[PDB]
Amino acid sequence: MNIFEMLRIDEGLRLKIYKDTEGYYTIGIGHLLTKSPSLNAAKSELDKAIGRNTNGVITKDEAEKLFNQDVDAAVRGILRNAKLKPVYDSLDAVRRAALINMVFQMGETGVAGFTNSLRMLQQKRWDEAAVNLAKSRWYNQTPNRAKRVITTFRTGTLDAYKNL
């Protein structure tokens, strides 16, 4: 029901440094720290961020704190993008987040590739934007969350996060 708890369902929430798929040190809600194998480099960058010898463990609060900036960096990139902005503006609240989710996960540029589906959405072509979506590298990597996003675009209700 809220931007934070929506990405919790997807990215998941970890209050201790862990490694992503490719073995990256990250914490909280998909926040990356370092790409280097250092365990002492992640904590470091963690303290720098939190601003406190956390010893690689944070509080819920600190996560949201990192979350919001992660989220602003997502929005800021959209705002400064010729292909998403328009689309973004055109969307309702419920669909603005489905939009921010992809940029949270893929990135400003990456999401700036789906011009096929980009346009249909701006045009309110839900049922059909959903289709080009399904046929995508994205859908096949994290189909779990991807098909959740697509539904919130398809409908405009955040119901997909109401069963899971």
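Method of determination (from the header): X-ray crystallography, 2.6 Å.
Every residue, even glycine, has its Cβ placed from backbone N, Cα and C.
Swiss-Prot lists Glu11 (among others) with the feature active site, proton donor/acceptor, giving experimental evidence as the kind of evidence. Counting only residues at least six positions away in the same chain, the Cβ atoms of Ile29, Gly30, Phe104, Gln105 sit under 8 Å from the Cβ of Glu11 (active site, proton donor/acceptor).
For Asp20 (among others), the entry in Swiss-Prot reads active site, proton donor/acceptor, with the evidence type experimental evidence. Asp20 (mutagenesis position) is surrounded by 11 other CB atoms, counting those within 10 A of its CB over all protein chains shown. Under DSSP, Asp20 (mutagenesis position) is assigned to coil, being neither helix nor strand in the three-state scheme.
Swiss-Prot lists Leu32, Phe104, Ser117, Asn132 with the feature substrate binding site. DSSP assigns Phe104 (substrate binding site) to a helix in the three-state reduction.
A mutagenesis experiment is reported in Swiss-Prot for this position, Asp20 to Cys, and the note states: Nearly no effet on specific enzymatic activity.
Among the mutagenesis experiments that Swiss-Prot reports, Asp20 to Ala, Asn, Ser or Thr is described with the note: Complete loss of enzymatic activity.
Taking Cβ-Cβ distances under 8 Å and a sequence gap of 6 or more within the same chain, the neighbours of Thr26 (mutagenesis position) are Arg14, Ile17, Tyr18, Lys19, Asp20, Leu32, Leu33. One mutagenesis experiment catalogued in Swiss-Prot, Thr26 to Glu, is accompanied by this note: Complete loss of activity at neutral pH; covalently bound substrate.
The Cβ of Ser117 (mutagenesis position) has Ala129, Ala130, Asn132, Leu133 as same-chain neighbours under 8 Å, each 6 or more residues away in sequence. Listed in Swiss-Prot as a mutagenesis experiment, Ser117 to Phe is described as follows: 10-fold decrease in enzymatic activity.
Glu11 (active site, proton donor/acceptor) falls within a helix when secondary structure is assigned with DSSP. Its Cβ taken as reference, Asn132 (substrate binding site) is surrounded by 18 other Cβ atoms within 10 Å in the chains shown.
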